[PDB]
Number of protein chains: 2
Amino acid sequence: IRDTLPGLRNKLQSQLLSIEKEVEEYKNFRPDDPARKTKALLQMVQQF
Amino acid sequence: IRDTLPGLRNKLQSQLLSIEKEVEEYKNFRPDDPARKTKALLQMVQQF
């Protein structure tokens, strides 16, 4: 199986990269959190 | 005295028109400004 792992380890390391950004918001989410709620509202309004 | 009044009235109406727009965002002001602070922060960030 090896002799391909460095190709495959990178092949799914990039996959982990493509989601690590949103995983930051998702690790510590608690309902009713005013800080996250208002920050999301502000960025949504700005992009709108 | 009564001849001059129309000019004063229209000029002061124009001046109140000038100031009312600034009063629009200044209808209310409470200590510690719970939401005005966030709104002004967003305005400054967008301006920057």
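By the numbers in Swiss-Prot, the shown part of chain A spans 289-336.
When the header is checked for method, it gives electron microscopy, 3.7 Å.
Cβ from N, Cα, C; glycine included.
What Swiss-Prot says about the mutagenesis result for A:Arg290 to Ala is this: Does not significantly affect receptor-mediated endocytosis; when associated with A-291 and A-292. Cβ neighbour count for A:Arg290 (mutagenesis position) (all protein chains, 10 Å cutoff from its Cβ): 6. In the three-state DSSP classification, A:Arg290 (mutagenesis position) falls within coil.
Looking at Swiss-Prot, the entry for mutagenesis of A:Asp291 to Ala says: Does not significantly affect receptor-mediated endocytosis; when associated with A-290 and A-292. For A:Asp291 (mutagenesis position), the number of other Cβ atoms no farther than 10 Å from its own Cβ, over all displayed protein chains, is 6.
Record note (Swiss-Prot), mutagenesis A:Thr292 to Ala: Substantially reduces receptor-mediated endocytosis; whena ssociated with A-293 and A-294. The unchanged residue is displayed. On its own chain, A:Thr292 (mutagenesis position) has no residue at least 6 apart in sequence with a Cβ closer than 8 Å to its own Cβ.
Here the residue is the original one, but Swiss-Prot notes a mutagenesis experiment at this spot, A:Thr292 to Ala: Does not significantly affect receptor-mediated endocytosis; when associated with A-290 and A-291.
In Swiss-Prot, the entry for mutagenesis A:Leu293 to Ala states: Substantially reduces receptor-mediated endocytosis; whena ssociated with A-292 and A-294. The structure shown retains the original residue.
Neighbour count (other Cβ atoms within 10 Å of the Cβ, all protein chains): 9 for A:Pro294 (mutagenesis position). Swiss-Prot gives this note for the published mutagenesis A:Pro294 to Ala: Does not significantly affect receptor-mediated endocytosis. Substantially reduces receptor-mediated endocytosis; whena ssociated with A-292 and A-293.
The Cβ of A:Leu330 (mutagenesis position) has 16 neighbouring Cβ atoms from other residues within 10 Å, across all protein chains displayed. In Swiss-Prot, the entry for mutagenesis A:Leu330 to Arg states: Significantly decreases receptor-mediated endocytosis; when associated with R-334 and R-702. The structure shown retains the original residue.
A:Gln334 to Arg appears in Swiss-Prot as a published mutagenesis result, with the remark: Significantly decreases receptor-mediated endocytosis; when associated with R-330 and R-702. Sequence-distant contacts of A:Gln334 (mutagenesis position), defined as residues of its own chain at least six apart whose C-beta falls under 8 angstroms from its C-beta, are absent.
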Number of other Cβ atoms within 10 Å of the Cβ of A:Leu293 (mutagenesis position) across all protein chains: 10
